[PDB]
Amino acid sequence: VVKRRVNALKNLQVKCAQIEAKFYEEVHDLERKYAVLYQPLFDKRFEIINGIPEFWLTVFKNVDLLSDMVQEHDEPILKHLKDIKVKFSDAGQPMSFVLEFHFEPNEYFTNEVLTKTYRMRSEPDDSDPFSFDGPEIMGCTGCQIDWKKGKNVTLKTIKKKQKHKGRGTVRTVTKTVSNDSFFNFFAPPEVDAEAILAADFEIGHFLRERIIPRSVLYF
Amino acid sequence: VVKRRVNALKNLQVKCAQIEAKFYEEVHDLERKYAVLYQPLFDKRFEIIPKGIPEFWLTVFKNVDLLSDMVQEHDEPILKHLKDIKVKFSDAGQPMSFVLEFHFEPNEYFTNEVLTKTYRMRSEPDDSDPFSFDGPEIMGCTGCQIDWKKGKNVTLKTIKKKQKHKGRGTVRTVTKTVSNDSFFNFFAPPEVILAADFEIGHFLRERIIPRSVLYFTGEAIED
Amino acid sequence: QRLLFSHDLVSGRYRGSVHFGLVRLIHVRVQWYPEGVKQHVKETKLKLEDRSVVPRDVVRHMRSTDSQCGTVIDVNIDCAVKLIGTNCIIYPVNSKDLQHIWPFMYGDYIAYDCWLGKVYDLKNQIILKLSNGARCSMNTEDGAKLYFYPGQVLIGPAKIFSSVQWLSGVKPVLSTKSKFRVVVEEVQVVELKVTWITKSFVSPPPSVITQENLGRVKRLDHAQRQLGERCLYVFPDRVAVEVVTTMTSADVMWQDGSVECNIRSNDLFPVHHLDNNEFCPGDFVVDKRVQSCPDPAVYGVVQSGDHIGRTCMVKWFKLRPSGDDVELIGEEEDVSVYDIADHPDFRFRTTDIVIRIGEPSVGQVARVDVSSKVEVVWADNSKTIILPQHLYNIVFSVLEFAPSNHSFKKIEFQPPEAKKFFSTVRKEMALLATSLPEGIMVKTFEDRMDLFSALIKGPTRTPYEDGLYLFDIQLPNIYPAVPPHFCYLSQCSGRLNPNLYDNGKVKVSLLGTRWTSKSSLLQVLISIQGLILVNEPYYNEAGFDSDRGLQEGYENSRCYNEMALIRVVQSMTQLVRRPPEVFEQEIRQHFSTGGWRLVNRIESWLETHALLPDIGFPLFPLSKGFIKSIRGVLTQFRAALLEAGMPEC
Amino acid sequence: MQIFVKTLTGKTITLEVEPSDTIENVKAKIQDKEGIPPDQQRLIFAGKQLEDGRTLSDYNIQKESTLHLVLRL
């Protein structure tokens with residue numbers, strides 16, 4: 001008896017979740033508009049950075065989530081980072097945010113601006129009152145960095161030790177091996193891989209909400 | 001030299017916090033607007049809530065740790081007559097404030113139909129202009145009156161005790177009224193635990209009122 | 001004397017506070033397991049609380065002056081247990097009571113329908129009850145990150161429960177901002193990859209047995225419950241407990257036959273190393289007397305022995321040709337241990353896995369009875385008696401011609417660069433001819449020039465003194481890149497030297513079993529004169545280097561001096577009786593000069609011991625067993641020399 | 001010469017083996033009779049782990065003698 005109306009009330013909660021999805025959609029719209037309003041402030045930052053040394057490198061180093069990715073040999077690279085901003089998707093397409101990292105001319109790659117994107121959700125998943133605590137993160141878009149010759153750090157040219165068959169003589173062979181670096185999540189794992197996806201999602205969320213709109217507090 | 005540039009960055013961050021405060025005020029306004037869309041669903045819930053769902057909100061309290069600890073065996077029969085809990089919001093132009101209306105059906109314990117424990121949140125860029133900090137956070141409650149019938153109160157309980165006279169030690173076998181732990185103390189905040197009451201109200205604001213289904217069926221958890 | 005040994009329970013100061021710990025490593029390393037990490041600390045600063053006597057362990061009384069040995073049968077552990085999360089401590093709780101935390105564990109032997117096997121790996125799943133009241137199951141790999149015992153309480157972000165199976169209760173909605181709190185009800189084993197070893201009374205079954213077939217898998221049992229081992233205590237109501245103290249009171253069967261049951265372990269200390277001629281009651285042995293026990297079918301079982309006397313009494317058995325029974329050939333007391341050797345095949349000792357051969361079929365050895373039969377705990381079903389018969393267990397010259405059935409054949413030696421090998425051997429021969437003043441000498445066959453053959457004389461004041469030893473050396477194809485392939489001609493049916501194996505193998509650092517292309521046969525001969533033939537050859541098997549100055553070291557070294565004297569006399573006897581086809585004339589000449597001096601010296605040792613002691617290497621406490629064995633072999637050596645035509649000087 | 005090899009499944013293999021024969025031939029015959037490959041079995045006589053590379057006679061095997069089959073893995 002009661003269970004029937006409880007189930008109907010659950011179906012009602014599903015519509016409540018849909019309404020909340022529309023709420024968060026317009027929340028993203030407000031985020032975009034107010035970001036247009038932030039643009040003068042972020043631009044004034046940009047010109048001010050022209051400059052606070054290694055600004056965003058220090059910002060990342062001071063955050064627990066991000067210091068984990070920045071390796072020592074990375075410091076010469078990320079230090080040439082000149083700015084970071086967030087762009088928000090326009091109406092009609094699925095909600096997403098694009099973190100854009102503006103890099104000055106360097107000796108490590110030619111990309112004036114590098115891009116990376118996160119697509120959020122805007123809908124529930126079934127007829128049960130499924131979880132949606134705002135726009136969460138599924139998937140992510142890696143990109144290729146226009147590295148200079150042999151300047152890639154995501155892969156390291158290790159002189160792996162090998163032995164000749166039968167003879168047994170030792171030798172060194174130059175082979176590319178996956179290397180840990182701050183740039184590694186720019187090539188996220190494809191469709192422990194899921195754990196790394198979740199970690200990257202959380203890191204990008206922290207970049208969007210905490211790092212970028214409050215970069216000064218983290219310097 | 002660099003100090004001047006970082007100071008400029010901080011002052012830009014101050015405007016940043018101001019614009020973010022405007023953003024959050026607009027977010028509250030959009031929540032008010034989406035109320036017009038929400039309350040049809042919560043009104044269907046009200047009407048549907050053996051007739052209806054007995055002790056729906058008491059059961060929700062029990063299945064929430066933040067609320068089960070606040071429900072006492074004596075309270076349960078009284079709070080059983082809790083008809084609904086629903087959230088209202090402040091009008092345009094007012095400081096961000098919302099109300100957790102406990103609508104309560106007629107009973108034998110207390111009379112007033114509703115208990116409206118208003119809340120409020122910070123709406124300023126920061127306490128100090130040089131510094132910067134923001135985000136919606138409860139900076140104050142309001143509480144509301146609670147009447148009672150003769151002997152039906154539970155916030156303060158009447159007992160017979162052999163008390164010890166203060167400063168003389170004499171024994172007095174007399175009746176006394178002593179403050180008692182009860183659920184309805186939730187409606188009586190300390191006139192300026194405060195943080196705990198604030199967070200519990202915020203929980204009822206964002207989880208238990210909006211998504212009551214998840215916490216009633218056992219389909220959601222909180223610690 | 002050393003007073004701590006592996007796994008022993010100790011009390012000492014860590015971080016300035018007294019704490020319990022287990023010694024893990026010795027020549028000491030102590031891990032204060034309750035809360036701490038391994039660190040080195042000496043025993044003088046420490047206070048023992050419970051020694052780690054475990055079955056199969058040979059022990060000696062700490063206080064009793066009698067150095068008699070004994071093997072430990074069973075150990076009774078009265079252990080204090082602290083409940084986890086809480087701090088209630090119950091003492092004394094007997095370890096036989098405590099049960100393992102998981103039904104099966106990594107590598108603990110198991111038995112399938114009719115197969116034995118080690119669980120190489122086991123996939124296990126936890127069963128959780130949520131504050132919501134929902135019961136679920138999860139693989140431990142996912143649960144590793146939940147901020148594992150029945151009754152635990154943990155917390156976890158909702159997403160961790162994405163892959164679980166919701167056994168019962170209302171399924172909660174998984175939101176990234178929800179944190180479930182879980183109480184672990186039971187820990188279960190999902191699958192297990194069995195690395196089978198033996199079939200027990202076709203082909204192996206499936207490696208990863210399906211969960212539905214785990215009900216037939218039976219673990220192994222024994223109690224080695226160490227400090228800090230999670231387990232489940234049952235009230236006289238399973239509760240997760242950690243052992244905080246242990247009370248090792250073990251039963252000991254001593255070398256005199258007495259069984260001193262319930263002796264505090266602190267009064268015992270184990271012997272890391274036996275002289276290979278000790279034989280605690282039950283150790284199966286075979287005779288080495290030339291005349292006695294001509295039939296190979298007979299074997300021996302030692303009943304008791306006197307350590308100071310180095311003499312043990314044995315029973316000789318042989319199998320019945322019909323049926324599966326055994327008969328007693330006879331009891332022989334006063335038998336020197338040197339005349340008996342650890343039986344090649346039967347090596348039964350406590351807690352040794354065994355399989356029944358032509359009902360329970362897989363088990364462990366508990367005690368080897370002084371009688372013929374042996375005691376096996378089949379799983380934990382019952383201790384049963386079974387014969388060994390059906391219980392499987394788990395100077396220089398260049399001689400001409402070629403060596404006749406000698407040195408190295410079947411080789412077809414072919415150096416990749418013969419010219420460089422010749423270049424090497426030229427300088428090797430020059431060095432050998434130039435720097436061999438200690439009498440040691442070598443020779444090379446014309447055919448297969450790599451076939452070196454050397455005779456080595458023992459130094460003075462050592463059991464091998466006047467000891468002649470023949471070595472055949474095959475030079476490798478890629479010499480001098482790698483050490484030479486040595487082979488000691490072995491005929492004594494014994495180990496005259498901890499490295500000179502009866503199989504013909506030799507062992508020393510220079511032989512790579514350090515070396516360099518600059519290394520030469522001269523260096524190897526120098527080493528053989530310095531290490532292989534040394535004053536106390538007991539110090540040359542896979543270590544014992546710590547023993548310098550240890551009383552156990554001295555005792556075992558004296559016994560090994562005795563055994564080496566017996567075996568060198570045996571080797572000389574054989575060599576005189578049946579010498580090879582090479583190196584013969586010099587063997588004659590050596591035996592004429594000093595060969596009879598060996599027997600005279602040994603007899604002088606015996607006479608001096610009887611009267612009471614000379615000097616030269618540890619032999620002074622000559623023992624009844626040594627006297628008997630040395631006389632029995634020395635009369636044989638005299639007979640061989642006489643029949644060989646070597647008259648006394 | 002007549003010998004008997006006992007397997008763990010209860011069967012008995014009656015074999016004719018020359019006393020001077022090697023144990024490898026015995027393993028081959030056991031494989032032929034039951035299929036177990038020589039590398040995968042051990043022969044046990046009165047508890048002795050028979051070594052492949054040595055003649056049966058020097059193991060003192062006699063007429064109507066008993067052998068037992070064990071498996072290695």
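Just so it is clear, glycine is given a Cβ too, placed from its N, Cα and C backbone atoms.
Under its mutagenesis annotations, Swiss-Prot gives D:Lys48 to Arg the following note: No effect on HLTF-mediated polyubiquitination of PCNA. Around the Cβ of D:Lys48 (mutagenesis position), 15 further Cβ atoms fall within 10 Å across all displayed protein chains.
Applying an 8 A CB threshold to same-chain residues 6+ apart, the list for D:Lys63 (mutagenesis position) reads D:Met1, D:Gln2, D:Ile3. Listed in Swiss-Prot as a mutagenesis experiment, D:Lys63 to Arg is described as follows: Abolishes HLTF-mediated polyubiquitination of PCNA.
Looking at Swiss-Prot, you'll find the mutagenesis D:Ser65 to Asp noted as follows: Phosphomimetic mutant that binds and activates PRKN. Under the three-state DSSP scheme, D:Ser65 (mutagenesis position) falls in the strand class. Its own atom aside, the Cβ of D:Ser65 (mutagenesis position) has 18 Cβ atoms within 10 angstroms in the protein chains shown.
Looking at Swiss-Prot, you'll find the mutagenesis D:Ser65 to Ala noted as follows: Prevents phosphorylation in case of mitophagy. Impaired translocation of PRKN to mitochondria.
Here the residue is the original one, but Swiss-Prot notes a mutagenesis experiment at this spot, D:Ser65 to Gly: Phosphomimetic mutant that can recruit PRKN to mitochondria.
The mutagenesis experiment D:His68 to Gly is recorded by Swiss-Prot, whose note states: Loss of DTX3L-mediated polyubiquitination of histone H3 and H4.
Neighbour count (other Cβ atoms within 10 Å of the Cβ, all protein chains): 12 for D:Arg72 (mutagenesis position). Annotation of the mutagenesis experiment D:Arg72 to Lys in Swiss-Prot: No effect on ADP-ribosylation, when associated with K-74.
Look at D:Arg72 (mutagenesis position): DSSP puts it in coil. Under mutagenesis, Swiss-Prot gives D:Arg72 to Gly with this note: No effect on ADP-ribosylation.
Non-local contacts of D:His68 (mutagenesis position) by the CB criterion (under 8 A, 6+ apart in sequence, same chain) comprise D:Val5, D:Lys6, D:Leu43, D:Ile44, D:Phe45.
Using a cut-off of under 8 A between C-beta atoms, the mutagenesis positions D:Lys48, D:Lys63, D:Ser65, D:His68 that neighbour chain C are D:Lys48, D:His68.
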